[PDB]
Amino acid sequence: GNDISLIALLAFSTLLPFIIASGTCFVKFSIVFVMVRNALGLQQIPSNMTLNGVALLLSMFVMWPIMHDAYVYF
Amino acid sequence: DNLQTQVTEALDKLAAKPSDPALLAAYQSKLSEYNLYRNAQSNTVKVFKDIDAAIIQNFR
Amino acid sequence: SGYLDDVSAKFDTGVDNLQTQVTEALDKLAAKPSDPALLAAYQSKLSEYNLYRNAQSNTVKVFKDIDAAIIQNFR
Amino acid sequence: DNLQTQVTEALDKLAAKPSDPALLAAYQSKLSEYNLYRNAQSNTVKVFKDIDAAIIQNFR
Amino acid sequence: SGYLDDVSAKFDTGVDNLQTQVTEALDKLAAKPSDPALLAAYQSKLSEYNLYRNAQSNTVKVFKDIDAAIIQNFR
Amino acid sequence: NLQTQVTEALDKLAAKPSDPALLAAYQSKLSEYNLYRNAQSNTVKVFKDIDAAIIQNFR
Amino acid sequence: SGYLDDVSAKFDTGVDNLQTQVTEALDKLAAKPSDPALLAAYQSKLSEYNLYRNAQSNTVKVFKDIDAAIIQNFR
Amino acid sequence: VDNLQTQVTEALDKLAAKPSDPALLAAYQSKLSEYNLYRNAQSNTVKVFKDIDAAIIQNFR
Amino acid sequence: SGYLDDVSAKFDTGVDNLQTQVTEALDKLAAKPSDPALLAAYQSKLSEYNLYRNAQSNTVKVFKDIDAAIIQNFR
Amino acid sequence: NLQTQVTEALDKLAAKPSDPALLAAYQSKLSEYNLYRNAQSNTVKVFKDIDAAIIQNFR
Amino acid sequence: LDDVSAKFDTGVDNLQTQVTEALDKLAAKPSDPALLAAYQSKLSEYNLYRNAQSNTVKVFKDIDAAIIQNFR
Amino acid sequence: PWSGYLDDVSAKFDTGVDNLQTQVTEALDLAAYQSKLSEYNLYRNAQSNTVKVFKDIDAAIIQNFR
Amino acid sequence: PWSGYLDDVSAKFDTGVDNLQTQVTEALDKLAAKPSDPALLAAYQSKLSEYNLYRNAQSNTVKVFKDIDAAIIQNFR
Amino acid sequence: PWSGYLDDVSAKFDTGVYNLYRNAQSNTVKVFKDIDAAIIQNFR
Amino acid sequence: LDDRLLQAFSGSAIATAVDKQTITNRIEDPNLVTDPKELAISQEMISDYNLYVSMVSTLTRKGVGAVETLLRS
Amino acid sequence: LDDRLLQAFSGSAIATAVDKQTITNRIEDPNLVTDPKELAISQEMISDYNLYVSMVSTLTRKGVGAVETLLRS
């Protein structure tokens, strides 16, 4: 670790949520639930704050093995 | 470090006979050499430990 | 009690016979101030007691300067 | 604490005989110690309650 | 009437009589500055009063400085 | 009030600045006033800082 | 007009005669710097003039420092 | 302003004639000291007032 | 040239030839240090030159203080 | 320009850093240069912050 | 800035050595007034230089530090 | 040959009184000797204080660069 | 050991007169054995004088450099 | 008992062997005090 | 998962609580406050604590900020 | 190629660490702390470390701040 490791870690934490949106299964899960809502025609309900809720939880079980393997490597 | 141990010994000779002109001169040096080092080190740590603070205050 | 008391007692404990010699030597001269045999002796002890006291005092002042610096940089 | 008590006691003796060096040296040592203690305590308490604020400004 | 008045008074109450002895000695010597027995008495009283006034001042100064050094941390 | 005592201690000293018994009294009184007036200004700022910070939770 | 002129004026009005007393005493001494009676009278006039100018300036300095604190806490 | 700005300006020109003369030092030090507080005690309040107008305009948009 | 350059020239144009006189008295004294008539003069000029050079520098330090604070409140 | 004044006064001093007149003439330049360079940078900051606020306000 | 330090050494070019020669000569006869009076001058000039060199760099250090905070 | 301001001041005394250094040594190798010994003692004492004062005036100014 | 720079500037004076360091105490014992001998008594005055100035000149200089160095290491802060 | 550096020298006289003895002794012992008192003041 | 997170949390909480007290006890012992040898360590111990808590409260905020940004909008 | 970021970062990291330790080692020598010449050379050395690390810190904060507001909407 060094002074420059902070800004590389800090700079990464700033841009973190854009990668999770564009290079992680969370994009797949989000669409599937909205596709169901359209089939039923219920575009008010359930709220996106609900569907996007279940989707991020389920994605955790999938990606976690890749993150644990990394910080222990570093 | 020797400098820390070296002063402790020069002090212990004076404590035995503080009136010898040869012994007094020797301790004057080692006591001067010790005072500077403690200060130069304290400042340097203060500098470095606040750079690492600004670099965290910048990014949030 | 702390570290400054300790470095001072080094001087005090380092010369432990003089504390009395000054009182004893002063008492002899007080009875016969006109006698060189006692007067010449007392001169050496009074001069020795002076140097012990001054060196003991300046030394403590320097160490409290080294301590007062560091304590500021705790901020 | 003992220190606050022991500093007060030393002063009272010198005040009754401020011209005796045996009492002066004892007061020089103890007073030079109390002020370094009483400063070092103040900075430390402040520093910990500064972190307890910064730790809130991130979430507020 | 703060704490510093008490810190000073601790000296004045012990040495309280010295002010009156020095004032008195000045008046006796001034009548005949040449009496050797009068000179020796005054020398000690004036000196005993010198160190008294100096040692008092420095003690108030030390507390004046620690007091100001805590209050700046009220910020 | 403390303001009057310090002012009046100055009024005895200014008439005779060479009497040490007056200097030793003024050195005491002038110090106490220094510490008191400084301690008040800081304390007020703190209380005024909290009230302003609250408004920035909503404003 | 100003409050620091009042603190200074408090001295200038008490020892107000000193400004002329010192000037006059010097002019006499230069007429016979060998006269012991003129010298002894001058020593005390010059000595009293010194303690005044110092005590005037230290007091002014301390009052400036109190004011200089509050003006920062306006921000 | 000139009432104060002149007290500071002209007293310096007296001191320039005899910088070694104590009554000119004494009468000067007080004015130069008394000027330092006025300039500081003005500048902070100009900020404080203008910091509110910026905050009012900030708070709506 | 700015303002702090102007403040300095005020002292130099008031005390216009002290700088010259110092080198003259010093140049004469160096040729005959044993003459008391030269020593008494030089002591006055050297001392007077000192308080000039010292007074000047302290005020430049005060005016850049007043300015540096105001150009902070630009921020 | 102020920079060329400081630049040459600094070089002139280094030939004799114990001269009293050269020192007195350097105290002011190094003072004036510091006040200039800080006054300048602080206002450029001000102007770029004003335009940064507009471009967000109209998002 | 990186030249500001060097600017002083070029004026002081010999002085860094003359103080070493004077000290080495004084140590041979510390009772000679011709050596003592000479040494006091060369030593004194070394104090004013080394000090005046340090205060200046600190001024320029902080002009640069200020500007690179205004970048934020 | 870098001579600073304090050397230029000191050199004034040493150049104003050029032979005295030889005279005192040469006069040793007593009315004449007493006068030369006296003149030498005063010369050295005046030279010491002058460089001290100028050295202290400059040390004030540079303390206000900060 | 930690032999800094100030240690050398002290030793520079000792090592330039160290032939005398023992020579001072040697004359004292001779004179102490017969204080009434002018030949011994006059010679001793010269050696004692040289020793006094030697010690004071060491101690003044080893302060001055302690006071230069301590300046520069403020500006680290 | 104890014997410092001043009595390193003074006792040499008592052990070496009148006013010259007494005066020379006192001045020499006194001169060393003035040498030590200088260094003790540079300590700071 | 969660049970593994509880451990990581519990460890850090205790390690900090011991360091906070360890420093305070160096200010009460008079052989430590008045000796430069023991003071020089306290300045480092008191510095290392500051950096750790300052960093842990920054990253954990940014983690939280990454969840709001996916969910809120 | 954007893998350039790995080369720039890797070079700067090592170069920094060397200068941190060199400053430290210049204080552990009994005379690099006690000779004016060697103290003055440590002041030039210690100024530069401060300005360099702060420049990278503030430039990188802007660069990320540009990419933030590009993507967020």
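Numbering of chain K is taken from Swiss-Prot, so the residues present carry the numbers 9-80, in order.
Method of determination (from the header): electron microscopy, 3.6 Å.
Just so it is clear, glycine is given a Cβ too, placed from its N, Cα and C backbone atoms.
Per Swiss-Prot, mutagenesis K:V20 to A is noted as: Can secrete effector proteins; when associated with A-5. Exhibits constitutive secretion of substrates. Retains the ability to display SipD/SctA at the tip of the needle filament. One mutagenesis experiment catalogued in Swiss-Prot, K:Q26 to E, is accompanied by this note: Has wild-type invasiveness. K:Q26 to A appears in Swiss-Prot as a mutagenesis experiment; the accompanying note says: Non-invasive phenotype. In Swiss-Prot, a mutagenesis experiment is listed as K:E53 to A, annotated with the note Exhibits constitutive secretion of substrates. Retains the ability to display SipD/SctA at the tip of the needle filament. Does not yield assembled filaments in vitro. For the published mutagenesis K:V67 to A, Swiss-Prot gives the following note: Shows a specific deficiency in the secretion of the translocase SipB/SctE. Shows fully assembled needle complexes. Is able to invade cultured epithelial cells. One mutagenesis experiment named in Swiss-Prot is K:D70 to A, and its note says Shows a specific deficiency in the secretion of the translocase SipB/SctE. Shows fully assembled needle complexes, but has a reduced number of needle filaments. Is drastically affected in its ability to enter into host cells. While the structure shown retains the original residue, Swiss-Prot records the mutagenesis experiment K:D70 to L with this note: Shows a specific deficiency in the secretion of the translocase SipB/SctE. Retains the ability to assemble needle complexes, but is not able to invade cultured epithelial cells. Under mutagenesis, Swiss-Prot gives K:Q77 to M with this note: Cannot secrete the translocases SipB/SctE and SipC/SctB. Retains the ability to assemble needle complexes, but is not able to invade cultured epithelial cells.
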- Compare the Cα of K:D70 (mutagenesis position) against each of the mutagenesis positions K:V20, K:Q26, K:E53, K:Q77 and report the nearest. K:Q77
- Task: Please report the number of other Cβ atoms within 10 Å of the Cβ of K:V20 (mutagenesis position).
- Result: 20
- Given K:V67 (mutagenesis position) and K:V20 (mutagenesis position), what distance in Å do their CA atoms have, once rounded to a whole number? 21
- Query: Relative to the Cα of K:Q77 (mutagenesis position), which of the mutagenesis positions K:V20, K:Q26, K:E53 have a Cα no more than 10 Å away?
  - Reply: none
- Query: Within 10 angstroms of the C-beta of K:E53 (mutagenesis position), what count of other C-beta atoms is obtained when all protein chains are considered?
  - Reply: 26
- Note on the structure: Cβ density check for K:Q26 (mutagenesis position), other Cβ within 10 Å (all protein chains) comes to 20
- Using C-alpha atoms only, work out the spacing between K:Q26 (mutagenesis position) and K:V20 (mutagenesis position) and round it to an integer in Å. 10
- Task: Compute the C-alpha separation of K:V20 (mutagenesis position) from K:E53 (mutagenesis position), stating it in Å without decimals.
- Result: 10
- Taking the Cβ of K:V67 (mutagenesis position) as the centre, count every other Cβ atom within 10 Å, in any protein chain shown. 15
- Item | Packing count at K:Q77 (mutagenesis position) (other Cβ atoms within 10 Å of its Cβ) | 14
- Filtered mutagenesis positions (K:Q26, K:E53, K:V67, K:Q77) by Cβ distance under 8 Å to chain J; hits in sequence order, or none, are K:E53, K:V67
- DSSP three-state call for K:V20 (mutagenesis position): helix, strand or coil? coil
- Taking DSSP three-state, what's K:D70 (mutagenesis position) in: helix, strand or coil? helix
